[PDB]
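Heads up: the structure comes next, in structure tokens.
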Amino acid sequence: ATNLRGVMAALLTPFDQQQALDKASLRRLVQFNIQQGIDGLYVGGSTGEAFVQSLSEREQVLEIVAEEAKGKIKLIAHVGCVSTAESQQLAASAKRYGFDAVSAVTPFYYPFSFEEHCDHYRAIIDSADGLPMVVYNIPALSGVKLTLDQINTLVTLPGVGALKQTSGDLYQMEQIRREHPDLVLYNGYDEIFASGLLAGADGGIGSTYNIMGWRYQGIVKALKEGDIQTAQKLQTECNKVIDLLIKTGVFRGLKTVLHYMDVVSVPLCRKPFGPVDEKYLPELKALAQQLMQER
Amino acid sequence: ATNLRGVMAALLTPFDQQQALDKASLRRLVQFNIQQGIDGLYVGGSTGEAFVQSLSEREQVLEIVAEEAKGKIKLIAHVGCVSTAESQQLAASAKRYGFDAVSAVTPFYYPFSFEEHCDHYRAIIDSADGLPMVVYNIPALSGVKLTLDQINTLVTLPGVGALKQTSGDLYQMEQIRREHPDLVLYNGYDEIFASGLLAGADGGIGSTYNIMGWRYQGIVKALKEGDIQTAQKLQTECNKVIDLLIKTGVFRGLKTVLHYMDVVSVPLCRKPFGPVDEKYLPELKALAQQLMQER
Amino acid sequence: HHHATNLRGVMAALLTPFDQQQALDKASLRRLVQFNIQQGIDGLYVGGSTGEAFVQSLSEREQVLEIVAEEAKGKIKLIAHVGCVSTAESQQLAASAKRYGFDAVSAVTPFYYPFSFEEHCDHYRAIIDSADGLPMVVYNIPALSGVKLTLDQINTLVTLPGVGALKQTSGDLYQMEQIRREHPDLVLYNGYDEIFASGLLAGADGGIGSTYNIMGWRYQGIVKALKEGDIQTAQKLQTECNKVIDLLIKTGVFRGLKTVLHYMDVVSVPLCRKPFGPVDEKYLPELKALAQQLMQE
Amino acid sequence: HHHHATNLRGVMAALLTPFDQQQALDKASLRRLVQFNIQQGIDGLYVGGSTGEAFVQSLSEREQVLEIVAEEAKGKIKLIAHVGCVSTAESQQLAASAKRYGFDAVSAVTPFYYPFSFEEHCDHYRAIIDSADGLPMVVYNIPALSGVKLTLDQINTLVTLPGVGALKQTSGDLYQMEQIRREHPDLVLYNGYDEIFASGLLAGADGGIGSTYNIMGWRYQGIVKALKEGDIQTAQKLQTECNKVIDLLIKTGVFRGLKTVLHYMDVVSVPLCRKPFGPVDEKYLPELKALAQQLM
Ligand code: NA
């Protein structure tokens, strides 16, 4: 599964003022990511606003991304739903469109037993019909509190090739790297990318890579050579942005900056996400101009 | 509003062997409840397994239920989704089918601001076109922790006729009853129903009312007449069952009881809910045969 | 648990008075104890959370226990909160409580460091020993202690030989019923004053609380009202308690209580120990007005 | 005040407190430990903190430990006195004592159990700083045990109080570690969870303080070096080795695990912690003994 190792932008999903899918802007953002030199895309994840789309909408997005990008970079399809049957549909669709991998968040809202969780992944793994699975652990949003042992069982299920570990627990990262020396182990929290790598992540999947994905590859390069100053300097500039994005709202801030880069046309998230407070437009515009110059 | 006061069953959704909608068993369950003397039904809530269904399936359930109970008991439509747009679609359908009110859980998974929560409700109230809204607060599952002030604002929004309070905080129950003397206030945890009423709830919405809803009406009567011992005795019997349901899985325990009551053909929940452990079958059959003796 | 049946009722969690130098105010301690008695309280729970146990030395806690016993022994029931993180310290205070002739002892589940359930269980066995015959009251307050006990763990705790009661400062009234159902005769103190009527209805047969220092009769009233099947009076009385508790939460509960007792000529100096700060001056009118209200009543 | 305290930047053991079979202070085993620590090349000792079992000692006992440590270590290594109690007045007594005995710095955990306002926390620190009489203050943040959840802003106000020169940051949140370094470029920032030291340093900690340093503090000193050199590889091997040992120490119980290890290195005569802590489980002695030998 080492072919899946790298820095993958958690792709955003553009909408218009009607809240419909903006497929023109999706295609453009997909190409924008290819020309920044991204290693791959993680499609319809949290950052993709999965949980405010229908299965049909999620399918249309997968199909377009595979058209624009298949064979150009690696493609992981986030197919997770609370329902197993829905997650299976999305898996089957991912395979149809020629994706390289599937991924599913631990199903949320209702408490499920670990056995139920395991059967959920086995079931999706089947429907993906040979596509490797990227287990997605995001305790802060899912409310699902997996133990290291339980993580070990999931990552060794037949058909699992990777872990998207959106956890700030860098003790646990090491423990995972230690127990699974080959594992494609994505750091999920952008704001700690450099440190997660040191603990043992060998790439990442992140929302902010859509506007500065080079800085994160810049960090992967910086560390490989042992240039720690450049690594830290880059994470700081990344974190200056992450502070901003947190004030503004992260997905809608990211989409706003992409509006000013003429890549996205209507920087709206879907309701009940509201719009970016106008008071921030100046900083976002200016951040857009700043980043275009750097690329 | 005040015509929404009462003990309402959180209607389960029966599925057949292929995990599609069992229309037959749904209809029987609706009538089973009507017979038990329940005051109303709350349809396509957490208990109805709404979050593992498609909008169309939710619309179809609301239709079948309204066909069989409209005019005979009160009918509340839980239309809530993460997406506002999806919630507004279900509300508009609840209107068409002739439901007496609609309800929405606070939108979950993504962090939303309180003001975004407010707009969400306003938007769904609009689309509901005269049906009053029942705010549904379930912090243990939603992750949305409302302060008393935020609740006060939500429950005074134009068109809000009640609050379904699935919280064990009976200070906050009392505080809401004190601040809003006329508010329909449903106790949401079955296992504290008697105390919830004592704290200021004047009714309740619950999943266990499906198999023993006369017991909850009995607790109401007894408090109304000063039979505190009788109230406590009934709550104890309710909790003896809830103890079992928690060990078996509440929804699938309930359906299984109901299968042994000749109401549910196949007592299955949707994956990733697993089946009921076979070791609990002797206990659950006993419990339904005992409940059939009772009324 | 029939052995501790006589421990049943409504006990004030006694506040510990201090002066402007943060030393114990022993004259105001005696006044506060006599006030609780002239009030009609069933008993006092001495040196607990409300009594600022955790910002006092063992010597200070002992000094306060001795004085309460002097003032109150044989007149009302006396429960000594002897709990510390350390078992040895808890044991010292246990022995002291016994020297002063207390009716019971009590200990919070030891906090800060994580301890195993087995480490907890022993802790209570070692204090029950030193209590030298005084019944024990397990004190469960997960919101402050960070100790998260299962129902099964609690069941074991509350059936250790020597245990005669549970002070349950938890708002989980499912669990309250479960503990009562399992223990028909267990003395079960409701700990969160703001849900007292609800707690009794769920299984509680009494309670220990901080606000009983200023309005204990109302809690006795809820108890009486529920026993004779008068829901409307219990609700009314609980609402009245809750309006005051709203205020106390805005002011700080301990220092607000002390301030009310100060306007009532009971407590010379209404200060808690640092790092508690003073009451915000903007709240003094409300607090004075409540003192007059409650004295009138 | 950050510029003034830069001498406190380094790696420093959180000292355990040996106890005899009667649970009283084992003064002999205590003196050895200061030596056993000093010979590892430790940059300092954080005395009477969590790992020093501060919260099951009396004030006199804590003062006695601080005194007997200052005898041995004053002049040789840095000496931080953790003087924190729930009570401000008690914390002030220990602060005064730490200054009499000639400690380099004091420290206090955010006061716990009772909910205190942020203004209350600030006044608490000010008061102890007054009593410290010129000794720099090391604010000690441990949300997992203390239950005190300060926002970034609150931390910023806290660490810029007059007299504050450092922060012991027992938190696994390495975004906040970076952010704090970014707000305070000259603040001494001690990584608090040993299991992420290497990662903490990368995020901005310019040193640390820890409990496992007692039995293997040379391993943590090796990491600082590798990162300054720009040698990422060895920094990971060492950090991996620390976590192999942390894994077992969590299984047995960390303080008593460590003390049982030291009992096998003949540093500590009776490897007990105070009740309610219990003895190590018997089944674990083979591995602990084995680990003591491996480390010697
Ligand atoms: Na049937």
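The residues of chain A that appear here are 2-296 by Swiss-Prot count, in order.
Technique stated in the header: X-ray crystallography, 1.6 Å.
Cβ coordinates are placed from backbone N, Cα and C, and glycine is handled just like the others.
Its Cβ taken as reference, A:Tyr137 (active site, proton donor) is surrounded by 24 other Cβ atoms within 10 Å in the chains shown. Swiss-Prot lists A:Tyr137 with the feature active site, proton donor, giving a curator's inference as the kind of evidence.
What Swiss-Prot lists as active site, schiff-base intermediate with substrate is A:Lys165. According to its DSSP assignment, A:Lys165 (active site, schiff-base intermediate with substrate) is in a strand.
Taking the Cβ of A:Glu192 (mutagenesis position) as reference, residues of its chain lying under 8 Å away and at least six apart in sequence are, in sequence order, A:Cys239, A:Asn240, A:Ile243. Taken residue by residue with DSSP, A:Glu192 (mutagenesis position) is part of a helix. Annotation source Swiss-Prot lists aceneuramate binding site at A:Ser47, A:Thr48, A:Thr167, A:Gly189, A:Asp191, A:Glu192, A:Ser208.
If you look up Swiss-Prot, you'll see A:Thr167, A:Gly189, A:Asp191, A:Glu192, A:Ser208 marked as aldehydo-N-acetyl-D-mannosamine binding site, on the strength of experimental evidence.
A:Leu142 to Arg appears in Swiss-Prot as a published mutagenesis result, with the remark: Changes substrate preference. Maintains much of its original N-acetylneuraminate lyase activity, but shows a 19-fold increase in condensation of L-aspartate beta-semialdehyde (L-ASA) and pyruvate. Take the CB of A:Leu142 (mutagenesis position) and look out to 10 A: across all protein chains shown you find 17 other CB atoms.
Here the residue is the original one, while Swiss-Prot reports the published mutagenesis A:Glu192 to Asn with the comment 6-fold higher specificity for dipropylaminocarbonyl-substituted derivatives.
Rounded to the nearest whole angstrom, the C-alpha distance between A:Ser47 (aceneuramate binding site) and A:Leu142 (mutagenesis position) is 9. Across the residues the record lists as binding aldehydo-N-acetyl-D-mannosamine (A:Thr167, A:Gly189, A:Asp191, A:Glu192, A:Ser208), the two Cα atoms farthest apart are 12 Å from each other.
On a Cα basis, A:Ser208 (aceneuramate binding site) lies 15 Å away from A:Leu142 (mutagenesis position).
Proximity to chain B, defined as a C-beta distance under 8 Å, is registered for the following recorded positions out of A:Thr48, A:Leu142, A:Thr167, A:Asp191, A:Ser208: A:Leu142. Long-range Cβ contacts of A:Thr167 (aceneuramate binding site) within its own chain (separation 6+, distance under 8 Å): A:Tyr137, A:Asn138, A:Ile139, A:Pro140, A:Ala141, A:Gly189, A:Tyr190. Each of the recorded positions A:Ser47, A:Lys165, A:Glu192 was checked for a CB under 8 angstroms from a CB of chain D; the ones meeting this are A:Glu192. Non-local contacts of A:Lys165 (active site, schiff-base intermediate with substrate) by the CB criterion (under 8 A, 6+ apart in sequence, same chain) comprise A:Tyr43, A:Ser104, A:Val135, A:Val136, A:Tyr137, A:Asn138, A:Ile139, A:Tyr187, A:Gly189, A:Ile206. Taking the mean position of the Cβ atoms of A:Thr167, A:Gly189, A:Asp191, A:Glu192, A:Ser208 as the aldehydo-N-acetyl-D-mannosamine site, the remaining residues of that chain whose Cβ falls within 8 Å of it are A:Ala11, A:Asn188, A:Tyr190, A:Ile193, A:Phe194, A:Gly205, A:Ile206, A:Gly207, A:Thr209.
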